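Just below is one structure, and these are the notes that go with it.
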2 protein chains.
Amino acid sequence: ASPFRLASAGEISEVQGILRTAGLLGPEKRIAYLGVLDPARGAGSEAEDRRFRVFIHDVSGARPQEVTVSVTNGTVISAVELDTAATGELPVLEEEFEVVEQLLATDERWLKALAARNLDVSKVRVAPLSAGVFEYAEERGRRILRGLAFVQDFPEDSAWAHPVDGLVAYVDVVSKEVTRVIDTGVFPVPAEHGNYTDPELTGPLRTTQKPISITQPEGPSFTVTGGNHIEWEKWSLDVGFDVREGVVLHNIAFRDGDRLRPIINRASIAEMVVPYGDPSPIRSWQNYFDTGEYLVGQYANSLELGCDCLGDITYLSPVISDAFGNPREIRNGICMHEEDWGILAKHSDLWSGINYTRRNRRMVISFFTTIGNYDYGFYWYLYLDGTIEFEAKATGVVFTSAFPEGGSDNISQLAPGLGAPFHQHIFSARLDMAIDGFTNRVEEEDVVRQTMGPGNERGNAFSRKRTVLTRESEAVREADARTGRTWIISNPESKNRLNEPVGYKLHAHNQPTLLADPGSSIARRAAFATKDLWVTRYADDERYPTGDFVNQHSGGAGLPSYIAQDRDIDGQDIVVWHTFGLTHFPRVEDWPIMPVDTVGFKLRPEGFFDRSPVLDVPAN
Amino acid sequence: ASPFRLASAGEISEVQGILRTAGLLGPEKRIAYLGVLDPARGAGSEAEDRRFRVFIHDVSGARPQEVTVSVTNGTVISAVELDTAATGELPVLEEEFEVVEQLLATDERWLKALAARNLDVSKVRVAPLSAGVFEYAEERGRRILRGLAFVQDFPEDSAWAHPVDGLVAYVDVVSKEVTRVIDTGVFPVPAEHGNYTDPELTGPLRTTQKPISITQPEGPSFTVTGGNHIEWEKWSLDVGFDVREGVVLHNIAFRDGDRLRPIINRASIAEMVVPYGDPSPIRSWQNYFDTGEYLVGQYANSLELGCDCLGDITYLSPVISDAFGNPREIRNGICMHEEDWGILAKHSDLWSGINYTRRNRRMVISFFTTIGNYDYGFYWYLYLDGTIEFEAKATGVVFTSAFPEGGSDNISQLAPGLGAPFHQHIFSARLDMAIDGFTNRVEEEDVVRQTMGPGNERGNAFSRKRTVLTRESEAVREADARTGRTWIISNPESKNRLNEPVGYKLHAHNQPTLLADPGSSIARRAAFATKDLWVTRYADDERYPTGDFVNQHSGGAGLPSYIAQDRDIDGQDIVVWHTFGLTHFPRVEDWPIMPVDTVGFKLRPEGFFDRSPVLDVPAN
Ligand SMILES: [Cu+2]
Ligand SMILES: [Cu+2]
Ligand code: NA
Ligand code: NA
């Protein structure tokens, strides 16, 4: 009966029915986004109202709509026509992915370009790439995708090995017109294949790996009730799923003795962007907001046992809407398991004679998505000791180009004539905090060095300082690894037994933030990515650091607009937005398929508990 | 027959015999350090000569000696009398640990101090703490330990719960005299116990953890030959053990097709220091060089199966010398196992229809040591994809003090009246590099931001720069996390198929370095700890960043002295010394026994291979 339960097939079909009945979902309509809304603050006391938010596209060229439906009551709560030139285009539709290649294949300019390079049009794949917002006035108010070409020599060939540089096209996917074809000149199309299952490239497969068997003869240490409520080693949470954000954690809390103590109300990856650093006009417009533009949840993989998730795995199979409002299940789309995590605590004491060792474990909740060439694993970890961690695992095939004769400051070489433009993958974690409840504040904590002198005669002392972030205008912060900078979220009205406010400390990896010039389009559209930490006052309509409609949407929405309100965040219901990313200068080792690389963050208890929370963990 | 084999019991007894025969090991002599020396450069062609280095202490007050013995030939190579006031005292002896408490227990000043606090001398434990070098002229040339007191209420009590603040004593452990007893005033001795196996504190133990079974029905994927030569998934290395450094890796190489390609010649943790940041005179002298002063290898734990090391474990049981030259085995002191490491690479391709997933694994080589209150796990990892990683895991019981009435800028509160002084744990990894052989160089690589303008009209471009470190004077470097700074070790004479020098990139965690004022004693004695990266030209006598004799030794030796030679490091036999540490402001959660926290670094291949090295990893 939890209001945080996953959407069921029935609820989605019911949203479909309500929209149909209301005249909002005729044959020209397509659902670009559909997701359940979280319960309002203080809604637990009142009866439940399951509400769904829907973005409806119209293939005949009519304006799209944003609609909220109450599936409980069978009503339309609100329906509003969107002016996309102002507020943004809807997310890219699944069905639009083929359209770019299809339209280009009969366009005389495109055909001329391919003929100049002696490429068979039947073998040319075209990626359906988000367009962003640049200097082309005609694109304002139109759904545009840009196309980059890759040659596929045969059906099972990896087209990424054969980029067609010097060529890009722009297409209106509603009116089904090619608006521009730009050919800056021929580059050699790299010839080596990148087929990582071809024995000629792999060589003989290793026979040297012996089996590793991970089993649980009595089953897992966690329970699942109500479909998605997890209880494990004092932790309690609900595992949600949204087609945009993917796996979302709700109501993260820890049972400390008799009391269920909230820590985080909602945790999600609310945006992720992949900005490219190649100034060639063929790619200088390239910034993929995988979450906001493409919707990472919708492309979640079905995860196979013993391959993707190893051990005793409990799967969730989230349901999403197709383009017509019919439910579609992502079978085994979410993995849940616990795993051993080495030593938790250990001491062999000379004076007492007592030797003590305890093992750690973590609960893992994950999914894996595929966005064109990229594949990303999103992992949330809960540890016995109260630590919470996120990790992103980046793999797939690197996005390629030609490698210029004479080299490049912005592209690395992977194979003869084959380049990989420099880029970043930058995530925003939205952490709606609830440290012992909703009354929270954030402090920035720096190490403080001290000068040798009076009070510090041996020059050994060091200290720290904490600065409370009192209003949103003061709450846009940068990393300082040299001074060990962290951010503590505390509850000023909840004290531990030592009379100190309870808290959690966020530990960042301090990787570089967005590198683009601050005057670029991407610096405005991904403003969140320019700073490591933002704190806002909670509001129900402030969901994404980039706003609701990212596709072809200029600056104007998202975090810079939210913080302008300059709201009180000193002992209030607040939200932390942490930017973290990977800066990728591709290496030869990344080709032809990339080994996983990782980035993330964690939060550790900081005077939250009255002593170690794992004293009751048993031996062996 | 490997010259890198572990020392055997027989070799140690033979060193004993040779020293005895030579008149160097009479009844007043004690071995403070004994270890095998590595083979000289180019020694493989010539017959083997197993040589051992020995530091010999004399309990009658005579000068100690440094001796090198050839156990193969039964000879003394060299023997030299040490002037400890100049070059340093020998490492702390096991047998000296009891002496501080024993001497203090009959000293009238110490007894007066205990009586003022109503403490039973029979219940007062005294830690045998390294003294360092401060303002006490009488200590120069004498073996001094300083004592801090902790009350143990009964034999199985954790004395760390009951620090006796305001009191410190200094003792000459050779002449067996108490030189000073300093009592700055009484502080309350904290009363709560810290007994983490007492049910009253733990409460009822959890019954909610179900078993996790990790097995290998056909055994491990690695082989061990010659006692300590490991071969695993293309990697080759020898696992050494030294009483000072602990586990040392030799000859790390990777079999790429037909060629065994060297990467790292020797990897070790060559020093570790724990500087304290409390300006109280009771502790302001406190800096524990666990490696250099105490010898971490000698206190390696015997690791129990299913508790310390889980899965299919292969143990090494290294042999060390006791104080008289008799061999002593550390049973199951080194764990070796492989473990699953999640997804290695994954792509689901739209155009080819091919779905591909491969799993990662790592080889783990570890030990755990105990130094008083502290316990540290040292972990080396080798991954399928060519990555090499070190991780230190810090646990044990935090070093305590009183918590001052009215608080402290340099001490945190753990329990009523109980404090934990701020401190750091700072490691130095010595990496004798051999990237495709010995001709190596180091470049510092920074991300480079670019300005919007001509050549970068959209303001999206970003790049990087590499600066070769050509001589040792230019090779003392600091972190810059904001610019994504890393260091690449390459071989300028070995190119990959793309005509680029092969290399490995060192990725640091960019944690704060030594915080002490640069004019302090500790900044001079642990100079290495003030900077993140040092590069030297290889020399056989440049083993430790702090020199051979750290105990009570001023500045004068170690890294600052090595780099003054200003040797060529541009395409030469070089050594990288990476400083990395944890800055610890203890939390209530660290009490009464600390959950593990970690720090480390890794090196990843950077154009070392001609493409991904894991294309031949099989499915499932
Ligand atoms: Cu990348
Ligand atoms: Cu510590
Ligand atoms: Na909140
Ligand atoms: Na070297």
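What you see of chain A is 9-628, where the numbers are those given in Swiss-Prot.
Determined via X-ray crystallography, 1.7 Å.
Placement of Cβ uses the backbone N, Cα and C atoms for every residue, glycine included.
Sequence-distant contacts (6 or more apart, same chain, Cβ under 8 Å) of A:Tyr302 (substrate binding site) comprise A:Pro99, A:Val100, A:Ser138, A:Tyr296, A:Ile379. Annotation source Swiss-Prot lists substrate binding site at A:296-307, A:379-384, citing similarity to another entry.
Annotation source Swiss-Prot lists active site, proton acceptor at A:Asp298. Its own atom aside, the Cβ of A:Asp298 (active site, proton acceptor) has 24 Cβ atoms within 10 angstroms in the protein chains shown.
A:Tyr382 (mutagenesis position) falls within a strand when secondary structure is assigned with DSSP. All protein chains included, A:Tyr382 (mutagenesis position) registers 23 other Cβ atoms within 10 Å of its own Cβ. Record note (Swiss-Prot), mutagenesis A:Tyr382 to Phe: Loss of activity. The unchanged residue is displayed.
If you look up Swiss-Prot, you'll see A:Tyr382 marked as active site, schiff-base intermediate with substrate.
Taken from Swiss-Prot, the feature Cu cation binding site covers A:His431, A:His433, A:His592. In the three-state DSSP classification, A:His433 (Cu cation binding site) falls within a strand. Cβ neighbours within 10 Å of A:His433 (Cu cation binding site), excluding its own Cβ and spanning all shown chains: 21.
When the binding-site residues A:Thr299, A:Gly305, A:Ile379, A:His431, A:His592 are compared by the number of other CB atoms within 10 angstroms of each CB, A:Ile379 has the fewest. Taking the Cα atom of each, A:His433 (Cu cation binding site) and A:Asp298 (active site, proton acceptor) are about 10 angstrom apart. Chain B lies within reach of none of the recorded positions A:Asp298, A:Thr299, A:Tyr302, A:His433 when a CB-CB distance under 8 A is required. The Cβ neighbour count for A:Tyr296 (substrate binding site), using a 10 Å radius and every protein chain shown, is 23.
In the vicinity of ligand 1, defined as a Cβ distance under 6 Å, none of the binding-site residues A:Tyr296, A:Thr299, A:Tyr302, A:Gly305, A:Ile379 are placed. Within 8 Å of the Cβ centroid of the Cu cation site, not counting the listed residues A:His431, A:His433, A:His592, the chain contributes A:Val282, A:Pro283, A:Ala402, A:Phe430, A:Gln432, A:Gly589, A:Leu590, A:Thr591. Distances between the Cα of A:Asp298 (active site, proton acceptor) and those of the binding-site residues A:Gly305, A:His431, A:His592 are shortest for A:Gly305.
When Cα-Cα distances from A:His431 (Cu cation binding site) are compared across the recorded positions A:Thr299, A:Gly305, A:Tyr382, the shortest belongs to A:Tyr382.
In the three-state DSSP reading, A:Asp298 (active site, proton acceptor) counts as helix.
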